Amino acid sequence: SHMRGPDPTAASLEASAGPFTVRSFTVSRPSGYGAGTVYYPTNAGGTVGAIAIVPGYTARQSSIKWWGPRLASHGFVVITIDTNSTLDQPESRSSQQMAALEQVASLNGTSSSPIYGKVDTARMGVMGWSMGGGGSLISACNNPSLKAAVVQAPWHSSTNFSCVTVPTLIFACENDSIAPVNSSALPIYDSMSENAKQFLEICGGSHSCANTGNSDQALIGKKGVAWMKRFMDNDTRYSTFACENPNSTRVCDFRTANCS
């Protein structure tokens, strides 16, 4: 019972910004991770959940930053991070992701912070690209109270994510050469038995097909926002957009199970 904003439409979800005004700040003393930018709604009308987003191997915040304003404008506090090192592996990335959520919780309690009192610390979600995606799944396995996960071209040495009980959306990139769909994304998707889950493969995509500047932001943004609003807010006004096949020629494989 955490509704923010009006009933959504396709158009309102496809737009570059949702209903809320977004401001941001850069974390002064990032504690447990490399750097962070916090995006927040000024006017969501209530506390909102928090989401931490982690980049890929070799990559920096810029690679995933487009998600920060996109999600925050629909009613989330969103921290986009740099890892301690561009060469951190998935386990490290998961620890840093959780550290980022932890510092957002601290700042929610800090009267000097722009996000003072804006966060519902009981409602948190995880996202990431590449190893940041594999780290997000680790996070969800270790912390089953997380409300949702949205990952893109996830990377891990294993495909065994049967441990993920949280609602999980996987964006895959059809022609990914780093994390091939058939040997990575689809096995990971199929390993999950215990949860609402979805698999959306972007036609022609390379490993970076869901990153900042991508050609499919209306589609990808609509789906990521819809999944987060549905599951982080238990907002069934978003069931339509979270669960649907989005009838897009830019989707080359779509699967979902246990969605409502």
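The first residue you see is number 1, and the count goes up from there.
The way this entry was determined, per its header, is X-ray crystallography, 1.2 Å.
A Cβ is built for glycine as well, from the same backbone N, Cα and C atoms used for every other residue.
One mutagenesis experiment named in Swiss-Prot is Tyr57 to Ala (Swiss-Prot position 87), and its note says Displays increased enzymatic activity on PET bottle. Displays decreased enzymatic activity on PET film and on BHET. Taken residue by residue with DSSP, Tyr57 (mutagenesis position) is part of neither helix nor strand, so it is coil. The Cβ of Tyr57 (mutagenesis position) has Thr86, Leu87, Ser130, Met131, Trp155 as same-chain neighbours under 8 Å, each 6 or more residues away in sequence.
As annotated by Swiss-Prot, poly(ethylene terephthalate) binding site applies to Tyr57, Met131, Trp155.
Within 10 Å of the C-beta of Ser63 (mutagenesis position) we count 24 further C-beta atoms, all protein chains included. One mutagenesis experiment named in Swiss-Prot is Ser63 to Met (Swiss-Prot position 93), and its note says Increases activity towards 1-naphthyl butyrate.
As a published mutagenesis entry, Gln89 to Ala (Swiss-Prot position 119) appears in Swiss-Prot alongside the note: Displays decreased enzymatic activity on PET bottle and on BHET. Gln89 (mutagenesis position) falls within neither a helix nor a strand when secondary structure is assigned with DSSP, and so counts as coil.
In Swiss-Prot, a published mutagenesis experiment is listed as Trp129 to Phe (Swiss-Prot position 159), annotated Increases activity towards 1-naphthyl butyrate. Listed in sequence order, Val54, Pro55, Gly56, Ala59, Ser63, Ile64, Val151, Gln152, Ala153, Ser208, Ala210, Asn211 are the same-chain residues six or more apart from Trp129 (mutagenesis position) with CB atoms under 8 A from its CB.
Per Swiss-Prot, mutagenesis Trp129 to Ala (Swiss-Prot position 159) is noted as: Displays decreased enzymatic activity on PET film and on BHET.
Annotation of the mutagenesis experiment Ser130 to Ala (Swiss-Prot position 160) in Swiss-Prot: Loss of enzymatic activity on PET bottle and on BHET. Around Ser130 (mutagenesis position), a 10 Å sphere centred on its CB holds 29 further CB atoms from the protein chains shown.
Look at Swiss-Prot and you will find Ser130 tagged as active site, nucleophile.
According to Swiss-Prot, the mutagenesis experiment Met131 to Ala (Swiss-Prot position 161) carries the following note: Displays decreased enzymatic activity on PET bottle and on BHET. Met131 (mutagenesis position) falls within a helical segment according to DSSP.
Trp155 to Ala (Swiss-Prot position 185) appears in Swiss-Prot as a published mutagenesis result, with the remark: Exhibits highly impaired PET degradation capacity relative to wild-type PETase. Also displays decreased enzymatic activity on BHET.
Around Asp176 (mutagenesis position), the same-chain residues six or more apart in sequence whose CB sits under 8 Å from its CB are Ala153, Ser184, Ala185, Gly205, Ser206, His207, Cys209, listed in sequence order. According to Swiss-Prot, the mutagenesis experiment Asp176 to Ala (Swiss-Prot position 206) carries the following note: Loss of enzymatic activity on PET bottle and on BHET.
In the three-state DSSP classification, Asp176 (mutagenesis position) falls within coil. As annotated by Swiss-Prot, active site, charge relay system applies to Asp176 (among others).
Among the mutagenesis results in Swiss-Prot, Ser184 to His (Swiss-Prot position 214) has the note: Displays increased enzymatic activity on PET bottle. The residue drawn here is the original one. DSSP assigns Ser184 (mutagenesis position) to coil, not to a helix or a strand. Within 10 Å of the C-beta atom of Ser184 (mutagenesis position) sit 22 other C-beta atoms, taking all shown protein chains into account.
Where Swiss-Prot documents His207 to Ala (Swiss-Prot position 237) as a mutagenesis experiment, the accompanying text is: Loss of enzymatic activity on PET bottle and on BHET.
The active site, charge relay system annotation in Swiss-Prot covers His207 (among others).
For the mutagenesis of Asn211 to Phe (Swiss-Prot position 241), Swiss-Prot gives this note: Increases activity towards 1-naphthyl butyrate. The structure shown keeps the original residue.
Under the DSSP three-state reduction, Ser63 (mutagenesis position) is assigned to helix. Under a cutoff of 8 A between CB atoms, and with a sequence separation of 6+ in the same chain, the neighbours of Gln89 (mutagenesis position) are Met131.
The Cβ of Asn211 (mutagenesis position) has 24 neighbouring Cβ atoms from other residues within 10 Å, across all protein chains displayed.
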